[PDB]
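**Q** Sharing a structure with you now.
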Amino acid sequence: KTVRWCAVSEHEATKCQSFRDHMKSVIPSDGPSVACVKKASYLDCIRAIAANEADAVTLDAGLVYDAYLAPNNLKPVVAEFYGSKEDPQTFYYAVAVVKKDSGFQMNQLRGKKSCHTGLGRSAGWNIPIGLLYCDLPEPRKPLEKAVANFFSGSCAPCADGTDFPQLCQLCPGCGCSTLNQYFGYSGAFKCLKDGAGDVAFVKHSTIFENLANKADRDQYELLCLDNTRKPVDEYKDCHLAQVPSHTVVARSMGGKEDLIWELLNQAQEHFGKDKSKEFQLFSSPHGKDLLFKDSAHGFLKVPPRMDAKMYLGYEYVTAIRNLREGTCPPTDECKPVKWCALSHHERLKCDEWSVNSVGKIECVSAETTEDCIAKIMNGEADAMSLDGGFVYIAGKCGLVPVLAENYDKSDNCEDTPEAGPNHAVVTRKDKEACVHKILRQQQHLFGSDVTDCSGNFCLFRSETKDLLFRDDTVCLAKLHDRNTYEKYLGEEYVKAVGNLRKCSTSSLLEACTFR
Amino acid sequence: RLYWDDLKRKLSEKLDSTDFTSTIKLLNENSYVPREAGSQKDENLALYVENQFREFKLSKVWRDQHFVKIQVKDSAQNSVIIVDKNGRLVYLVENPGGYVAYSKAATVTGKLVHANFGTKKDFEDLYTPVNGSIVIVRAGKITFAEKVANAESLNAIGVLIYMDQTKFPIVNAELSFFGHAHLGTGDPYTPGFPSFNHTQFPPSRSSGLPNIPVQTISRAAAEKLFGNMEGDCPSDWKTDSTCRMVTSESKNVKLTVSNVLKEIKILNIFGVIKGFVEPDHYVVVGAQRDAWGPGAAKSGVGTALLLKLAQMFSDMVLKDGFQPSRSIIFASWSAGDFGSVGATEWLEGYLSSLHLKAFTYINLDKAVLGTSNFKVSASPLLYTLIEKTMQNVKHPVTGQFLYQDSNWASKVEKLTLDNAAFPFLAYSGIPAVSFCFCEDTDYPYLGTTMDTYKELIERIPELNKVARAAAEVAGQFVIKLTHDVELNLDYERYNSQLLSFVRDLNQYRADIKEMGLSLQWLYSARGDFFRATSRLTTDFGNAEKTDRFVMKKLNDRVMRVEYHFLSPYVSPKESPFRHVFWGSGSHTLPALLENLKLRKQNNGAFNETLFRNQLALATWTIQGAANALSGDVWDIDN
Amino acid sequence: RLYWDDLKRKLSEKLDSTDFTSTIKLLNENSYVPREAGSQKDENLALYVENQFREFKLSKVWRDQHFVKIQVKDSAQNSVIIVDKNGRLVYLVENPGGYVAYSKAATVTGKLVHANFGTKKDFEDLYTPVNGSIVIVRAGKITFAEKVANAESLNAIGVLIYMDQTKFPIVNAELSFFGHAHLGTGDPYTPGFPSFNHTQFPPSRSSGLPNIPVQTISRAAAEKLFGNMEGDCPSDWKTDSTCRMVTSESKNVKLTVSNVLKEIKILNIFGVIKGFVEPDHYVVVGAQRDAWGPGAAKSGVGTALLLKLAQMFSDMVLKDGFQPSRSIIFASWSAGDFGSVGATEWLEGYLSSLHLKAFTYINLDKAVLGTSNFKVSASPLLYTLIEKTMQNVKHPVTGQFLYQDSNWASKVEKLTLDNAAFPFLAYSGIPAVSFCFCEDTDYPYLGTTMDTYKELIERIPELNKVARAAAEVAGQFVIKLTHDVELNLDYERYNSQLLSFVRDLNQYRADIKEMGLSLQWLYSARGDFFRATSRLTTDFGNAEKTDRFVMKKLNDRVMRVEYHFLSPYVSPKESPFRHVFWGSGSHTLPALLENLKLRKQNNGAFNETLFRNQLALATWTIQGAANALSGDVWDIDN
Ligand SMILES: *[C@@H]1O[C@H](CO)[C@@H](O)[C@H](O)[C@H]1NC(C)=O
Ligand SMILES: *[C@@H]1O[C@H](CO)[C@@H](O)[C@H](O)[C@H]1NC(C)=O
Ligand SMILES: [Ca+2]
Ligand SMILES: [Ca+2]
Ligand SMILES: [Fe+3]
């Protein structure tokens, strides 16, 4: 069936109809087809897919956050890769480009003029501003007014010109369209080369997309975190931060994830890169970065389970939400550790424990053992007990274990670890310190206790059989070693579960092993 | 256009140019010197405020007139004398100038026992039985009504209230004070329903009305009574060395009270500024206008803060361009001295019109009493809003911010019956707040005629600055509550409240088990509530703040939070304070525990049948409040 | 995309292809022959419907399980015998096969008086005093509970219920019937609160529970009793020529009932189809599943209509593309035979979750009993929706439309206690509807085991067509209620209701005047209400139907209309049916008049103090319902 598509501005609308005419020549072998919808900005495209007007449009990782929020609810289906088709990359580098012999450094950006790709875009706004927000002079909110005072002049695509006059000093009206000379990667670079701004926050491939001469490229320098400057060609050694690649988004329900990928995998072969002389999906004579990014070299399937907040990951989602609220972080006071329960019996045991812990432990509920793991990732949960197999699944996501369920009774149980593999308490990177501390405090209050539970609470005993922990557990040993999923499962067991996961694959494992 | 910080600054500037003292003194002029509710001078200040509101060019200005029944001292002055065993004897002790409204009005005679403050705990420690005898107490331990209520429970004959010199550093020992003993909010003869000619005022009597006489007497009068009494009072209670425990078997006191009830015309003056995004939703700001004596501290300051806040906000809108998302109502209540009467009539009266339209109440009464510390009692749903304001406003004397105690949330005390905010939260289910630039020790002349402007300005040199700091705190509560799409109500605050409840009830898990009862359901009830708010929190995090529709569905749910804690089962008329956490009676969470404490002593004071029900209704009530908060009915499995 | 007419047609087509009889017979199979609430066969059909709902691929399917207490006939069968003055004598009259749930269960003996139907009016006309004597009545005059209630008020000892041959044309005169005497909705041992293990089932007893034994007996059994009785019954009552007024002084009857209460596991099966514009708002459709006997007419038909309607609407969405603005919930209740128990537990249980989320209820119980006329009892707010449907649907037998009586609105009768809809409207404040393809005379074997499929299909040849016409009427109520932005609730209908009230009360203006009372306030109360709806009507007329925001603010106000008629003052637990117009007790408008009627006879039955309050609360309640409806709080001056 016909897969509608959203286009921004006239230049992209002309590339859309060309995306239509060219395709219908070799189409349709089975069914796929493309359509064209007119929209003023990307914000209009996200709102359109939610109203069923469109079906899919490519968004920047930083603009994905706005697409999955209510009521838009849009989940990415196909993500484009950068580099080559041989060795695909699911993450591009965000970097700050400046002129040579400028004098300005990363720490000294105040007063200087800026060129941003687009308000809310990874390389253009989220990463560059992300590090300056906590250094910005109050008030921090609105974040836009803070930036309008930090930089003297600036061009922020998609920004409110009426509410913020300084944010559109370089590009009046702050257009979000290709109609605006200063828009996107190549648009922010033409804002630097034109001497309008002293700095342009873009991608590492932006320098090569605009300039071809290595002699012309030496006229520019690259800013680095440690307040230094290195050759542009050294993007890997000197950059700001790594961010997820641009992906096409569609509705979570009724978005036709398969009918869109069937089109894109067939479109990259007919009108892709190094395949046709008539039409190119990543190149157009009417404009740059139309529909897709010129720096892209194809597409890749976004797993089923993987949602918007899982595609960006904890590290990045939290950073965006903190950037919009103006939150700037250790006091080592800790926060209640959110335990994840699975069954009805687990939550009941958890609830009775939450009250007994004086609020130190809280309870979050999940449907499946795999679903609790997902919540620990995005932040909805903090820790849960997992068996050897699942620890491998969780580890491949980004959760490192900190406790092990010992079963052998000894004088010093917590002090000495046990190999086995045994049940491990996986947690998130940041909440590893407190989980290590809080659960150790309960051990002295609800651990090895006389059989008087009838009156008091007992942490290891379950009303039925193995609820939050295994009943035959004596104590929770602390892993003094910075143990990961690889450092805890030895070496032979690691390869064991890996190959077994080859045939029997879960929806989570294929998600955590995607990027 | 205008963000928070731009509003904070525009407010501060307006405050700097505003002169409060001048207004507080103008309200203490000879034309407003006596404010007794329903007086010609009470109405005088009523018209003033009305015309003042109209002058501020507010979007709408209206007035409600109720015909409630108060009580007064007639031509037959009351008197307290000591008599002999056969009949009248000894000497005349005092001719009270002040009285206690809603007293039984009768003549009683009997032994006189000192119950100290009159707390239910004070009576239990008394070595002398209070049954069949007149008791004398010291005010401020608990409301006047509670002292009488606790005494009547232990079968007292009458009650005498005085002001010792320790708690009250007043030179003039002949000074008398006023108060009411109604254990109720608003008029006591239209319990649970509005006082309007509409109802024809059918015969109805509040259960909060005492069946025992209550009279106030000066310090000197009490000392005269102690001279006829023996038994040194315990050092436990910081009191005068005059204090005497009981009377001699030869002579006992004879109290005679003959107060007569009077029907008056009370006036409630309002002023409303319409919001632009949501006109129907509104926060309410009120202040007592009536006063037994001059009332500079009791009502003078508050009514002044109301006039100015209505002024400052009208200016910010008309001139500055401040755009309010939700309406703001300013109310000047009357009959306050008789128990938030004016306000409570309005609540009982337009309950249907404010069901879920009114999201918060800010009370200005007694906001300035001292200068030492900053006190605030309110609904948890405002704790965060308060905390954020404490660390935003600077103390009027010390340059430091109001946020100095991190664990201040845990030190907050429940709202009492005498507070005008009580009715709003416990009855209407509208989050209420009541802050104070209080002093470690309560204001001396609070009920005395002594509460003049001279006395206030003298005990508080920098009155104007403190009044401004006050107006500022309330001013930000308004800016925060109506400013932006998000409602600054923190439904999450309650988790601590429920955790506290369950933890205290878990202590008695031994008795629970002994009875055919399990405490597992309450553990879940609390958990389900926490997960409910968490999901709500995330639902806010995963939403587009700019989408009018998705926020309404989220802010609407948040507003109920308070409502859902009002126990549905009890009749609002007989038990108006339905809120489980802050209301009154058996239904309230405290009552459930209070009753279970009696089970530990194995005595017959504990009612098992009652407890089983107290428990069953409470657990569901917590449980149902949780099921609702989530978002939908079909989705919640458990 | 799809408009009304396109939906009407798509519904009719689905109906034509749907076979109802086949389903009604499948529910009468040997595996579902006995449905007694809580039985293994009751749960059998419960699972079936659940799996059937899940099969219809509905958006969500859940179940609630309550542990309520019903009553059953144990090993000790009850018995009715006639005895002598000194002791046992005469002969055994009958060994009842059927009983009356919630009977006092005890042995009583005394004279036997025929109270006919048992109406409060029937007792007043009796020439023979009912005090201290057993009374025998004929069912269908008023609910079984009311017959017992009215008799106990006049101090009866016990009650006997039978089915005369006139009102009941049943050949087999030995046939016995079942019923309950609880003057309450839902379980009687968890009055006013949900029955869930959560509550631990604290000791609680419904006030609707009788303190007198009640037993059912066959026609033959009663005729045997009439043989020992003298006194020809009045022709006034169309009854058998066997009927006898009273027993001879030589021999009187001795009733012995020993029913024992039993705890059972009741199951409520649900299914919800989410709307697209407003998921949270929803209309509820339900049908009783349990049945004492086979219950083809009592529950067979209804449960069948529920399954098919859930089917037809799932198809219209999944396939046809029907887009519902608001969700639709389908409920299969149990324990219905004991007084809407299953349903009422759900209402008491998720009241907070459905406060203003559930806007209407459609009941399918007893929708097909005859074929002569079409009967419907519901809230005025649905009168218009009904009228429009009556003239849209065609009678299953005669080709003419259902709209034949123009003044049908004035012939509509209140919803009764036995109707599953009653709890929804009178307790929850959710407009409810209950239509019927009724017959001038009620179904004979309604409670009898006689209510089989054979008997139903035989008394109603074209059962399938009548079932379809039924499903169609309910089907359009759903299409109308969830279809478009406007809510088909006609708040204006009530003006007639209030006008009627005031007009009847104006008749007694003489007595009103004699007492210190004026009736002017109620005149205004009604007027203010009318102007309130009129303004609402115009506010709808002056709005852009396509604007989501301006309609929510207008539809939200409309939904409350019903809620605001639920008297706030009375405790929901003791007096659950709070609605003034359709509830029970003194608070209800009828009660106010009922009591004033006693004032005309100048006897001591009239309570003045009560009336003054009945009046004061009622007038405000009408008055406050009007103030709210307008739109805002500040604007209304009067
Ligand atoms: C209201 O009733 C009072 C007597 O209680 C009377 O003095 C007053 O005039 C009445 N006012 C109205 C409007 O009925
Ligand atoms: C609920 O209580 C009943 C006894 O009334 C018991 O048989 C049943 O097992 C209990 N179920 C649960 C979940 O507590
Ligand atoms: Ca009142
Ligand atoms: Ca119940
Ligand atoms: Fe990017």
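Throughout, chain C uses Swiss-Prot numbering, with the displayed residues spanning 121-758 in order.
Per deposition record, X-ray crystallography, 3.2 Å.
Every residue, even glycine, has its Cβ placed from backbone N, Cα and C.
Pulled the feature table from Swiss-Prot, pasting it below:
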- C:223-313: domain 'PA' (DOMAIN)
- C:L619 to A: 20-fold reduced affinity for transferrin receptor. No binding to HFE (MUTAGEN)
- C:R629 to A: >5-fold reduced affinity for transferrin. >10-fold reduced affinity for HFE (MUTAGEN)
- C:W641 to A: No significant effect on binding to transferrin nor HFE (MUTAGEN)
- C:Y643 to A: 20-fold reduced affinity for transferrin. No binding to HFE (MUTAGEN)
- C:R646 to K: 5% binding to transferrin (MUTAGEN)
- C:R646 to A or H: No binding to transferrin (MUTAGEN)
- C:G647 to A: Large effect on affinity for transferrin. 4-fold reduced affinity for HFE (MUTAGEN)
- C:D648 to A: 16% binding to transferrin (MUTAGEN)
- C:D648 to E: 57% binding to transferrin (MUTAGEN)
**Q** Is there any among the mutagenesis positions C:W641, C:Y643, C:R646, C:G647, C:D648 whose Cβ is under 8 Å from chain B, and which ones, in sequence order?
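**A** Contact set vs B: C:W641.
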**Q** Starting from each candidate's C-beta and looking 10 angstroms out, tell me which of the mutagenesis positions C:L619, C:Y643, C:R646, C:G647, C:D648 has the most other C-beta atoms.
**A** C:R646
**Q** Which three-state DSSP class does C:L619 (mutagenesis position) fall into?
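**A** Reduced to three states, the DSSP call for C:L619 (mutagenesis position) is helix.
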**Q** For C:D648 (mutagenesis position), which DSSP three-state class applies?
**A** helix
**Q** Which residue counts does DSSP yield for the domain 'PA' (C:223-313) in the helix, strand and coil classes, in that order?
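**A** Computed counts for the domain 'PA' (C:223-313) are 16 helix, 20 strand, 55 coil.
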**Q** Ten-angstrom check, please: count other Cβ atoms within 10 Å of the Cβ of C:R629 (mutagenesis position), all chains counted.
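**A** Other Cβ atoms within 10 Å of C:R629 (mutagenesis position): 12.
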**Q** Specify the count of other C-beta atoms within 10 Å of the C-beta of C:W641 (mutagenesis position).
**A** 20
**Q** Return only the integer: C-alpha distance in Å from C:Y643 (mutagenesis position) to C:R629 (mutagenesis position).
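**A** Pair distance, Cα basis, whole Å: 12 Å.
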**Q** Could you check which of the mutagenesis positions (C:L619, C:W641, C:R646, C:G647, C:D648) sits closest to C:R629 (mutagenesis position), going Cα to Cα?
**A** C:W641
